[PDB]
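See below for the structure under consideration.
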Amino acid sequence: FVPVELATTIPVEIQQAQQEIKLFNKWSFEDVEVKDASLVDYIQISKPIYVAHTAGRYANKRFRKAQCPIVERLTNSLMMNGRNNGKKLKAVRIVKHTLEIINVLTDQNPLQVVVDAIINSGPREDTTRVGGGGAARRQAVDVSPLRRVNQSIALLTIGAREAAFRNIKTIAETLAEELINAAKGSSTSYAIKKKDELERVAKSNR
Amino acid sequence: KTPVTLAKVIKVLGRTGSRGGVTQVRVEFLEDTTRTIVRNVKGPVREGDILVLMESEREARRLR
Amino acid sequence: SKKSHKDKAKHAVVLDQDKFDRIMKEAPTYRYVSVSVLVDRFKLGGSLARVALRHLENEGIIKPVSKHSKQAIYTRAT
Amino acid sequence: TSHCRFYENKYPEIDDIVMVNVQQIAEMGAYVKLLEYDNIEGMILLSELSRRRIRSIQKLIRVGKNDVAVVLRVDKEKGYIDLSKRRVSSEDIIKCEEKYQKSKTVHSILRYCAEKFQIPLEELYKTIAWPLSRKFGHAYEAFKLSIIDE
Amino acid sequence: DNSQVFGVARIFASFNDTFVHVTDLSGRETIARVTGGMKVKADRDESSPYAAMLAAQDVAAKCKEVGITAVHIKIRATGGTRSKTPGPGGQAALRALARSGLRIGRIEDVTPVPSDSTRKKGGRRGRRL
RNA sequence: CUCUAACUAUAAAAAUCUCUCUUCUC
Ligand SMILES: [Mg+2]
Ligand SMILES: [Mg+2]
Ligand SMILES: [Mg+2]
């Protein structure tokens, strides 16, 4: 379709009809929906971005974290445990491999899988340490949606890191299996397990 | 059973808690918006946001 | 410290004829073909996982997806 | 193989007494295995852990060893148990530990028989142990009578 | 009157372990004694509003199944010589009855009042915590 | 030259302390 005359020719799939901004020219930000209405407005699948990595002024005001690209936030939160500070390119490669795996396993256009996972892994009831001295008992509160998504993404990345540590399954594979098991109700995922523990300990200490 | 309800917060009635992290929210049930409750939220939130609850009639007092 | 793992043969590293046959047979019907996944079946130590995995690409037993180093992304050949 | 319940069902009942072993304490308390019933996990969070003020965290928990326990809630869908240790009176703890001692003693003999005949321990408990516990209140008393009366 | 089968709540609400105990309109036959401590464990939440809510729901279910539809509510503090103030669980229990189906009529305070007699517990200086 | 309404939910424990005193006048 319309091979445009250039003295420096972009390859075909990178050229033809790019009036179709997508993630990696592989996965579509269209056909992506959030199930819950609670986590919408705090998941930024609205803007299609070519790389989940962008130097944004996204920590100046109180809620500028809300409109950061969710896949970019997953990349960014992937870098943890000192030996990996900075190194955003490695995190981007890891998320790219994870996106590939999420594609080929359980085709299910991977952005939908990741958004479903973060939706179903955002804890809604937590506890605070109201106990002053004598009755050091924690009391239950409910969770703000921004806190929900942030805690879900942190739980997913920390479970991925824990699984991949000193193990033969590469961090891409571990993150992908974490996301897949989180998208379904599979209690084998670390994130869903800890989130369930949090919800249940909130229920116990209402 | 999962009797969760969605409630849109319309007012932030200040902040409370021991360390000062949890916030008062005046939520208004998305089903039958005639009813309003006050409850206690961990994490930042603005007006117009919605919340998911399991307990519905629990109008918890100020944390202290 | 002490070796509290007490694991088995820490994966097989020398190939066998039956191992060759089972890799050739079961290369499809497993959607994911990555070095760690080949290792997961206790069949492959890992050093030859990339090697045998490359050998599967001699008459298209598995099709590629990506060729980034430090991993391998292969799917069953349709 | 060492496994199987000591009492009738697999799930603990509401408002009963058990004695559990501790293996791990993460942040909210200790979710621990039970030695009076089956082998599933059940949690004690820190509020219902120490009758005295919460001063010694590891001294009173002693990871790896056994202690009296009381079950509050049961989730009869998945295998989750809510449990405590503060709420067992000084009068109670002794009967708690006596029941555990009896249950543990009856276990090993049928363990030996199951190992020797390669029969699942569940089958031996279903066949001989449970009807004895129904007849006599407890199986060890049944074996004491078996020494006396055939 | 469209045959609202009246009953009476007779809420007892102290600083400790509020009570909800429905009887007949004559105040003789018990219905749904279930108390504050029944539905809470730590014994500290005995007076907590959530305890009242849970006991209230249990009473509401039992009351609706036996046949009492409308319930007359009386709140009773500890009363006598002791502290004259309605328990914190009373409001929660009343609200919870109000929501859960059973209709409400003629709420009044029944907390007894002495003629300042039978000297109160504590001594002269009293509790000196 | 003119009028009486809004009311909440705090108590775990915390004992003791060695020198050394130096000043105001055009
Ligand atoms: Mg004092
Ligand atoms: Mg004082
Ligand atoms: Mg002295």
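The residues of chain D that appear here are 3-152 by Swiss-Prot count, in order.
Recorded method for this deposit: electron microscopy, 4.0 Å.
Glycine is treated like the rest: Cβ placed from N, Cα and C.
Taken from Swiss-Prot, the feature domain 'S1 motif' covers D:17-88, and the record attributes it to sequence analysis.
Using a 10 Å radius centred on the Cβ of D:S52 (mutagenesis position) and all shown protein chains, the other Cβ atoms total 17. For the published mutagenesis D:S52 to D, Swiss-Prot gives the following note: Weakly impairs derepression of GCN4 expression in amino acid-starved cells.
Annotation note: D:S52 (mutagenesis position) sits in a coil segment as assigned by DSSP. Quoted from Swiss-Prot, the note on the mutagenesis of D:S52 to A is: Inhibits derepression of GCN4 expression in amino acid, purine, and glucose-starved cells.
Close to D:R64 (mutagenesis position) in the fold, though at least 6 residues off in sequence, lie D:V24, each with a CB less than 8 Å from its CB. Under the DSSP three-state reduction, D:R64 (mutagenesis position) is assigned to coil, being neither helix nor strand. Looking at Swiss-Prot, you'll find the mutagenesis D:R64 to A noted as follows: Alters the binding mode to the eIF2B complex; when associated with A-87.
D:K87 (mutagenesis position) carries neither a helix nor a strand DSSP state and counts as coil. If you draw a 10 Å sphere around the CB of D:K87 (mutagenesis position), it holds 23 other CB atoms from the protein chains shown. Under mutagenesis, Swiss-Prot gives D:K87 to A with this note: Alters the binding mode to the eIF2B complex; when associated with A-64.
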- [ ] Between the Cα atoms of D:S52 (mutagenesis position) and D:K87 (mutagenesis position), find the distance and write it as a whole number of Å.
- [x] 7
